[PDB]
Amino acid sequence: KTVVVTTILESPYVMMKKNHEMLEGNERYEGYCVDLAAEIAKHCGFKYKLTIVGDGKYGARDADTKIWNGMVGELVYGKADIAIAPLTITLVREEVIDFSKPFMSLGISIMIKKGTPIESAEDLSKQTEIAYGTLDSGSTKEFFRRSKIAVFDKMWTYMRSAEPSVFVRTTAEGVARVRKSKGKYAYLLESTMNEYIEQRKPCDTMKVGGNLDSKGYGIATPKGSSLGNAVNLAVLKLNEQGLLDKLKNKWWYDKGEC
Amino acid sequence: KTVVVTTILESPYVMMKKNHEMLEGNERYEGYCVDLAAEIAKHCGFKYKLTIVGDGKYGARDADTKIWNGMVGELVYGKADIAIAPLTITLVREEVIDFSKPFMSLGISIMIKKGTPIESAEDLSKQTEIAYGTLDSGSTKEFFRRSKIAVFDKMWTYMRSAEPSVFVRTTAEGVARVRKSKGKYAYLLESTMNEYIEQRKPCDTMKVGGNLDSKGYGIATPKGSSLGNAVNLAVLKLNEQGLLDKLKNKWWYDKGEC
Amino acid sequence: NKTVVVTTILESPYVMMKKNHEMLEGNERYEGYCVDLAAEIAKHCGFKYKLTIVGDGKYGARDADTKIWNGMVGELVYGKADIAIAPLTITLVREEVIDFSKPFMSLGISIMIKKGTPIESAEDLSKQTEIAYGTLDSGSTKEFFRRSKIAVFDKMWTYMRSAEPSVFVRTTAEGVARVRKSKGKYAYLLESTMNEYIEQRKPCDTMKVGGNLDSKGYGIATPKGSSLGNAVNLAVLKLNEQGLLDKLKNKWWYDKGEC
Ligand SMILES: O=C1c2cc3c(cc2O[C@@H]2CCCN12)OCCO3
Ligand SMILES: N[C@@H](Cn1oc(=O)[nH]c1=O)C(=O)O
Ligand SMILES: N[C@@H](Cn1oc(=O)[nH]c1=O)C(=O)O
Ligand SMILES: N[C@@H](Cn1oc(=O)[nH]c1=O)C(=O)O
Ligand SMILES: [Zn+2]
Ligand SMILES: [Zn+2]
Ligand SMILES: [Zn+2]
Ligand SMILES: [Zn+2]
Ligand SMILES: [Zn+2]
């Protein structure tokens with residue numbers, strides 16, 4: 001059977017090709033995860049169909065209904081057979097879905113408009129002139145919501161009650177907000193997205209300070225999926241062949257615009 | 001410009017829409033007070049933003065710190081410009097904030113699990129097999145704390161010393177306690193909430209006896225607010241036009257499940 | 001030559017966000033009758049353009065107090081846009097402040113009901129109170145009822161202006177959703193063009209009833225004294241005569257039919 005793959009439109013993982021309007025199916029997309037999906041499918045021996053997650057979210061569980069949304073939800077409720085995207089491996093998710101060994105490393109980081117007087121998370125917490133927030137329904141927001149570390153705990157207290165809201169629906173929204181806020185808004189996002197954007201015109205943003213944590217993205221399948229085993233071994237093979245590093249350079253630094 | 005409205009997640013006044021995760025701002029909520037807020041804003045000519053009170057409380061002044069919590073606190077300390085919720089008009093509150101004429105009438109009442117051998121407050125006060133309590137923080141608890149009426153004084157003497165605590169953090173907690181206590185717990189709450197729950201599945205609770213008092217909910221604003229006058233006139237207009245009665249029937253009886 | 005700023009409004013099937021295009025850029029994000037019309041007008045007039053969605057999401061009305069114009073009309077009046085290409089109704093109060101091309105589409109105010117609603121005309125609505133009814137805010141339909149001297153419409157306005165809760169809605173989508181969730185207790189007054197479009201969209205539970213209450217048209221608008229006015233007007237006439245407008249109507253209304 002054709003494997004239904006759920007993914008998300010997030011640069012440079014999955015993007016619509018310039019002339020996508022004249023293309024069909026998987027050919028409409030390009031990006032790191034588009035290339036990865038092709039490789040994984042080749043090694044695991046399956047045909048597939050790329051589908052963009054319906055609600056455009058990564059995945060979080062509603063505290064009241066306990067219902068999962070995003071790509072995680074699509075796997076949990078059987079709408080998709082596998083998720084190939086920058087989906088962060090976390091404990092709460094590992095409890096409802098399966099993850100392959102990580103194919104990419106990352107950590108939460110800070111994105112600022114060049115010139116912004118901020119060098120670290122500690123800096124953001126000690127002031128209020130510069131607003132800062134995170135993405136919604138993702139692992140970064142959860143990180144702050146559950147952090148016991150003084151600095152991060154203080155930051156969350158601020159963000160959760162900030163008005164207007166400092167949270168954004170998509171990474172694109174967060175980046176645009178930083179670029180138009182004349183340095184009055186800093187965005188907390190994964191180092192991977194941060195470093196990609198830093199190399200794209202108008203080259204007005206930059207990553208500052210060290211990462212807040214160390215984790216990784218994994219290919220996810222529904223609990224007990226028969227694809228889990230093969231997918232995991234495929235990720236290990238691709239990493240050892242140097243293919244993952246090749247794809248990283250291809251989409252991040254190769255063709256950089258700055 | 002945009003008026004910050006503080007309210008509380010209390011059914012059927014303000015509730016999260018089933019699909020709130022895919023909606024934004026004021027569209028995330030539904031209920032009697034959500035409908036009323038839109039009308040008050042339309043008639044007073046202002047844009048607004050609904051916000052759920054941070055500590056999930058109605059409002060009481062801490063003995064010692066003298067600090068106000070809940071929605072009252074949000075108004076007193078300037079976090080919100082107006083409160084549109086089932087906020088009871090009381091003397092201690094009228095001393096620090098302004099209230100519009102009442103938009104809904106209510107009285108403290110008794111909620112029992114069907115079959116409970118209780119028909120009045122006097123009944124509760126003359127026995128001990130059936131425990132009873134109130135919302136841990138609110139106008140009801142204060143009613144008993146300050147009452148000089150024998151029956152109620154007797155009830156307060158019992159409740160304030162009962163162990164384990166007979167007080168609850170939210171109305172929902174109280175309702176759940178009544179439903180799971182096999183008739184060994186009765187809950188004292190405002191007639192409005194009582195009558196609402198009476199029409200909700202599993203239809204295992206009911207309001208018994210007459211109300212202990214007679215009062216009302218009012219729209220509150222910070223002392224001296226420029227919004228006070230128009231808001232008051234809007235409440236009077238909406239009541240005279242029959243809107244308030246229409247909204248109560250809509251959220252209490254038209255959608256009754258019993 | 002400079003890039004012409006086009007103001008329009010998100011109203012189906014005139015201008016709609018293509019599925020999953022929220023994060024893309026430029027005119028490629030949108031599709032619809034007015035998107036296709038803009039392309040043809042620009043081609044015939046020889047100009048480059050940028051589609052922008054009206055900031056306040058309104059068509060355009062003048063506030064009685066401040067006398068300030070909002071919506072697409074306002075964007076033209078205050079110089080925020082160079083032209084409006086949308087389902088903007090040609091009206092006297094508007095033509096007094098902006099210029100309109102000859103109409104590119106005909107329409108009339110009509111009634112939308114949830115299937116099964118016992119209403120067949122405006123007269124019917126006016127002679128009962130069980131079923132509520134209203135219109136869009138800040139638009140030509142509301143103004144039509146506000147100024148009407150016709151017995152039936154005057155009675156309808158008297159009712160709508162003070163009905164509680166408000167019978168008016170912020171967007172066409174809101175009015176449509178209200179009809180659909182009201183179990184026949186709400187009827188929506190809107191332009192026949194939108195009515196006929198929705199009637200062919202799932203869940204296919206609404207329908208237009210009775211004849212139109214008036215007859216008017218949508219026009220492409222430009223600020224007074226705009227150097228684009230003349231060419232745009234002639235372009236509209238050419239598009240009509242070439243059968244292009246009829247082709248676009250069929251493409252977005254009937255060929256798209258889901259019922
Ligand atoms: O998620 C990850 C991770 C992710 C990763 C690695 C190594 C990793 O090891 C770190 C330390 C513990 C958490 N980490 O190597 C390959 C790329 O992805
Ligand atoms: N990969 C994250 C999504 N997200 O991307 C960021 O940059 N922050 C954030 O929460 C996830 O899987 O939830
Ligand atoms: N409306 C009350 C809150 N509360 O709801 C009840 O049912 N009891 C009670 O104290 C208040 O404004 O304090
Ligand atoms: N085209 C109308 C807007 N509107 O759409 C309707 O269906 N009614 C209404 O007022 C306008 O230009 O004001
Ligand atoms: Zn496209
Ligand atoms: Zn390979
Ligand atoms: Zn929820
Ligand atoms: Zn042509
Ligand atoms: Zn009203």
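Indices start at 1 and increase along the chain as displayed.
For this deposited structure, the header notes the method as X-ray crystallography, 1.7 Å.
Each residue, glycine too, has its Cβ placed from N, Cα and C.
Annotation comment: Swiss-Prot describes C:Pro87, C:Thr89, C:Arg94, C:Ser140, C:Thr141, C:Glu191 as L-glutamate binding site, evidence class experimental evidence. In Swiss-Prot, the entry for mutagenesis C:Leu92 to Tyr (Swiss-Prot position 504) states: Promotes dimerization. Strongly reduced desensitization. The structure shown retains the original residue. Among the mutagenesis results in Swiss-Prot, C:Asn240 to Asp (Swiss-Prot position 775) has the note: Increases rate of desensitization. The residue drawn here is the original one.
Sequence features annotated in Swiss-Prot and their locations in the structure.
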{"residue": "C:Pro87", "record": "L-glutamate binding site", "contacts (Cβ under 8 Å, 6+ apart)": "C:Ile9, C:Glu11, C:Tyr14, C:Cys34, C:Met105, C:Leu107, C:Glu191, C:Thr193, C:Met194, C:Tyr218"}
{"residue": "C:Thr89", "record": "L-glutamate binding site", "contacts (Cβ under 8 Å, 6+ apart)": "C:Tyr59, C:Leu107, C:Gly139, C:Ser140, C:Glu191, C:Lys216, C:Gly217, C:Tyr218, C:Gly219"}
{"residue": "C:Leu92", "record": "mutagenesis position", "contacts (Cβ under 8 Å, 6+ apart)": "none"}
{"residue": "C:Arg94", "record": "L-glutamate binding site", "contacts (Cβ under 8 Å, 6+ apart)": "C:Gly60, C:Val73, C:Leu88, C:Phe100, C:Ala221"}
{"residue": "C:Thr141", "record": "L-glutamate binding site", "contacts (Cβ under 8 Å, 6+ apart)": "C:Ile109, C:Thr135, C:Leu189, C:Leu190, C:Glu191"}
{"residue": "C:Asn240", "record": "mutagenesis position", "contacts (Cβ under 8 Å, 6+ apart)": "C:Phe104, C:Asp246"}
Determine, from DSSP, whether C:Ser140 (L-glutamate binding site) sits in helix, strand or coil. helix
Widest Cα span across the L-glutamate binders C:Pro87, C:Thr89, C:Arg94, C:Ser140, C:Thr141, C:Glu191, in Å? 17
In three-state DSSP terms, the structure that C:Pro87 (L-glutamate binding site) belongs to: coil
Counting other CB atoms within 10 Å of each candidate's CB, the least crowded of the binding-site residues C:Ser140, C:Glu191 is C:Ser140
